[PDB]
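*Asks:* One structure coming up, written as C-alpha cells, with questions to follow.
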Amino acid sequence: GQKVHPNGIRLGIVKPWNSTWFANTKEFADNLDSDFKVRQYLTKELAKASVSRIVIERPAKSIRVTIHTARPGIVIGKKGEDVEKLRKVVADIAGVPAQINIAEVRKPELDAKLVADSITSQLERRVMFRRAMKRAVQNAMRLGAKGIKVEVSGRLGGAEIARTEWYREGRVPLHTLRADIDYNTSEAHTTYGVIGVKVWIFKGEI
Amino acid sequence: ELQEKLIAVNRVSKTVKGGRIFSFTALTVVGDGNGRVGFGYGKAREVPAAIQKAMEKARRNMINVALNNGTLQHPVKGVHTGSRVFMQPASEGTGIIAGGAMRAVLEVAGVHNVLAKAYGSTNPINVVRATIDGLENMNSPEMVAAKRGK
Amino acid sequence: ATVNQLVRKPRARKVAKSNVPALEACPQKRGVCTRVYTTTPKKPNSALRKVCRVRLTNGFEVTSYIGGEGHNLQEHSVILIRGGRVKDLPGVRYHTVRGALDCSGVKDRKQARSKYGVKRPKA
Amino acid sequence: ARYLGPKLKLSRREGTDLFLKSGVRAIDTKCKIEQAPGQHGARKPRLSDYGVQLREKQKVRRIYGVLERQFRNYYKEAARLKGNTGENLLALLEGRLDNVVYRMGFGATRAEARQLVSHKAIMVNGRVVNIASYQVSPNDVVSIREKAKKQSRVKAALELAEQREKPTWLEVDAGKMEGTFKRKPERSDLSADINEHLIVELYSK
RNA sequence: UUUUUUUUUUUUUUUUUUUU
RNA sequence: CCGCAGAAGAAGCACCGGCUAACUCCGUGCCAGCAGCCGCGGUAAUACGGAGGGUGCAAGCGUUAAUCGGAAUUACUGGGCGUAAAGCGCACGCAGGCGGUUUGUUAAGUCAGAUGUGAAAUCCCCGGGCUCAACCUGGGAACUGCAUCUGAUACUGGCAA
RNA sequence: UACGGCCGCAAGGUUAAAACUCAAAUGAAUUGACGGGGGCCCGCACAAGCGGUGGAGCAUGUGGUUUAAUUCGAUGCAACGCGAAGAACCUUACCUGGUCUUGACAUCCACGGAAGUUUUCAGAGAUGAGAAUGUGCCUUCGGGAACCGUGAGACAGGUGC
C-alpha cells in the first residue's frame, strides 16, 4: 500500500545526487529550464547503452555533464566526433560551454538502475516477455545484491487487458536510511499503451 | 533434477470491523525420478512465497513407493473420514488415468501406470491428505514374502 | 446464513425461478387461438402484442404469446405451441411458432437464416 | 472433405517441422514461430490443461489430413485392440494409403500425397483403392501405376528425401517406385515428436 | 436460579474484468 | 478402364461468452429479446439485435418431446442409519427368521463333468470376397438354467448318539 | 394431507397414498451489528460549579414569499460563516448585447519591414475616421538583430468528475 523511496531523503549518505548546482537569487530560472533539456538530448543520444547516472554539475554555470553509460566507446564513437556534438547541443540551450566527462556503468548486473533497462528492452520483441522477465532479475542477482522486489503495470496482454504484476527474488527492508538499497523505475510500450516498471534493490545492510 | 508442483489454494479474505482483510496459502508436492515422492503446506504475505514455503516443506526426504517396475503391486489403504480411499493398479503399459484433482502426488516421480479418480470427495485437500499417508504405510516386494513365511 | 430468508435472492442472475403449472399430456401443441385479447393496463406499455387463449383439457384456462414479427395472427388459425415465459408478461405460460398456415410472420427479414427459415439475399 | 487450407496457417498455430509442407524454403523463413505467430496476444498467451492436449489432437488431425469422422471410426475398433494408444491409433496415420505414399517418396507433401492417391495413380497389389482410409498391412505391396510412375512430383520427392532419414519399418525401390511395410510400427522409432498416449486420454478430459 | 430506563427509525445503490 | 478438353462444375451451417470452440465495431434502454444449468440486458449490454472477420466441422451445423448421464441411488448381484431421510415411550404372546456342536452317517442343494438343448444374423474373435470403406459373409467360440447320469464330501438341510 | 373404512362415544387415531412440480439447505466452525451484558475502566460523559445563549432590538446565506424571471452544488458523526479573505470595472456564475469560432497566447517558411512618440473626432467596450513628428546596433551591405507585418500548411483550449 506504499511506494516509499529509500534514496533522495539521504543525498550525503551512500546515495549520491542526480544533479547539483549553485545558481543565485535571479539566476535559477534558466538553469532549471536547461536541467530537462540537457538530460532529454543526452538520454536520447545515449539510449543505445542507457545512462545509470546522468549527472549535472555546473562548476561555473558551464556544465560538467558526467555520463555513467554502459558503452562509452559508442559515444566516443569512431574517436571524438560525437563528443564534439555532445558538448555543443547541451551548450546551445544553456548559452555556456559544457565539460563532457565520460564513464562506464561498472557491471549492469549489480547496478542502481540498469536492471530496469534489461526488462524494458524485452518488450521490443512483442512475444512472451514472461520467458525472460523474472530470468533477467535472476541473472542480475547472480553477480550481486542480497534482495530485490519488482512491480510492473500496463497494457501487457491483448485487446483491452490492463493489470499490475509483483515479484520478490529476495528480502527487501523497504526504507533503512543506513543501507546500500536503491529504488528505480523505467518505461516501455507495446502498441496498445504503456508498460511502466519499478524496483527496490536491498543490495546490503550498511 | 527433482520435480515441483502445486495442487490447491484458498480465496481466504474476509470483512472485519472494518473494511477487508486478506491472506495467502498453498498445498504442494515434490519428487525424485527413482520412485520418491513427498508433500506439504505454507502461508506468506505474497502468493509465490506461500508456494516456496510449501515446496521447501515438500522436500523432506521423499518416501520410496513400492514400484516394480512401470506399475505397483498392492492398493494401500488411504484411510480418511469418508474419502475412502483405494487406488486401482493397471497392467504395466496403459498410463496414469488418476484424479487430476491430486495426480501430481504420483506424476512427480514418473509413475506410468495407476488409476482411480476421487471416489468420495471432490475437494483436493481431502484426497491429498489421505494418499500420502497410505504411501508411507506400504510394503516392498521383499516384505510381503516375510509376511507369508520367513 | 439464515435459509428461509437467504433462498430467494442471494447471488445468481439467470436463476431457476419460473412457475410452469399443469401438464396432462405434453407442453408443445397445435393451438386453436380460441379468442384474441388486446388489453389490461400495466407499467410495461404492451401495445399490439395480441395474446390468445387455448381450448385444452387441463383443469384450468391457459394463454399464449405472439412469438414474433407478423401482424395478421388470426383467431381461426392453428399454428404451433412451445414453453418460455418472457418477464414482460403476467398470466401467459407459452409462446407460438407462427410461420405455418397463412400466418407469414417473417416478411423479408433476410437475417433469419436457419433461426426461422429464409432464402439468401442478392449475394 | 479435408478442409484443404490455407495450409501454412496451420503451422503458425500447430507448430514447426510439419510434414504438411516438408520441401522447399518456407521452413524457418515463413512458419512464424518465435517471430510472432498469434501476434495480437503474443505479449502474453496463457495455456490450459485440456488446452495442450487439444492442440496435440489438432497436430495429429491436421499433419496427416483427416476428419473428426475418422478420429471416431478409428476409435470404434481401437476399443477392441490389445496394445497401447500409439499402436491402437497414431501408427495407423503413417500407414493409411494417402500418407504412406509420402513416406516412400511418390509425392513431396502430405497434402500432395492424398491427392495423388485420390486421382487413381496408386495401387496396392493391383487394387486402385483410393478409398484412402484403407491401411497397407506389412509385406503386401504398394506401387505408383505405370503412366504416373516417374511423373515430375515423384522425382522431386526422391532427389529431396535422398539426403533425409529413410525410416526402418518400411522400404521402396527408388528407380521402379514400389514398396511395403517391412515390420510393425513402434512408439520408440515412429519419429512423430508427440506424446502419443495424450490423444486418447483427452476423451477422459 | 428477580431481571420491562419508552417502542419504533423506507427502499436501493456501495462492491476497481479473468484463466492460475 | 483408355485418349482428348477445362480447374474446370461441387458447400454450406451453428455462429462467435466461458461448456469442446476463434471477437470486436456498435446499437436499443431489462426496447425488442435467447430463458438450458449458467449467464445476460439496470446508457459504454463480448453470444439480445445489426454487421465485419474468421472458426468448430464439412453434407453436414445447430437443436428438439424427453430419461438415465457426471453422481454414487431401492442394492439376493451394489447400502447408508451424529447427518438430507435416519432404532418408531411400549411388549402379554400367535405365526414367522436364528436355533447349541461334534462323532457315526446321507448326498437333496454345493462343486466337478459325461451328454443333450440354444438349427441361422450374435454380442466376443480371426479369415476373407467385390477396387473397396462399407457391405457381403465363412470359421472358431461361448450361452449361469433345464434334462439324464458318473463322481466328490468343506458349507445349506438332515438321520443316529 | 384426504376422497375406502378398521377403530373411536363424537372431534379423531392410523395407513404416510396423490393431483402434479421445480431447484438445493440443516450441521460444523468463523463472522460481530456499535451493543445502559457481566467485569476492568475513562472523558465538562457526568459531578460540584462558573459565565451564558435564549423573550423585545440588530449583522446576515438557505428555506419559506411569487417575482418580470431567477446559480448549481450546502442540509447529522464524513456540509455551517459558502468555494467569493470584497457575486455594483472587479479572477463572471448569469441577465444582455457586441463578436469570434486556430481564436486570446505560441512555433515551422514565404514574401516583406527600422521601433515608436504625440494628438484630434467617433464608439458603451472590443473597435472605427483623420493629422503631425520620427528612422537606432553590428554591417562581408551579405546576413539580420532589437522588433512590426500580411499569405500559408501543420495548429491552440477547460476544476468535467
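Residue numbering for chain D follows Swiss-Prot, covering 2-206 in order.
Looks like electron microscopy, 9.0 Å, at least that's what the header says.
Using the three backbone atoms N, Cα and C, a Cβ is placed for every residue, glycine included.
So Swiss-Prot has the following annotated:
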type: VARIANT; residues: D:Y51 to D; note: In rpsD101; suppresses a temperature-sensitive mutant of release factor 1, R137P. Not a ram mutation
type: DOMAIN; residues: D:96-156; note: domain 'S4 RNA-binding'
*Asks:* Are there any residues at least 6 positions away along the chain from D:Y51 (variant position) with a Cβ closer than 8 Å to its Cβ? List them or say none.
*Replies:* D:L203, D:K206
*Asks:* For the domain 'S4 RNA-binding' (D:96-156), what are the DSSP-based totals of helix, strand and coil residues?
*Replies:* 21 helix, 9 strand, 31 coil
*Asks:* For D:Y51 (variant position), just give me the three-state DSSP call.
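*Replies:* It is helical.
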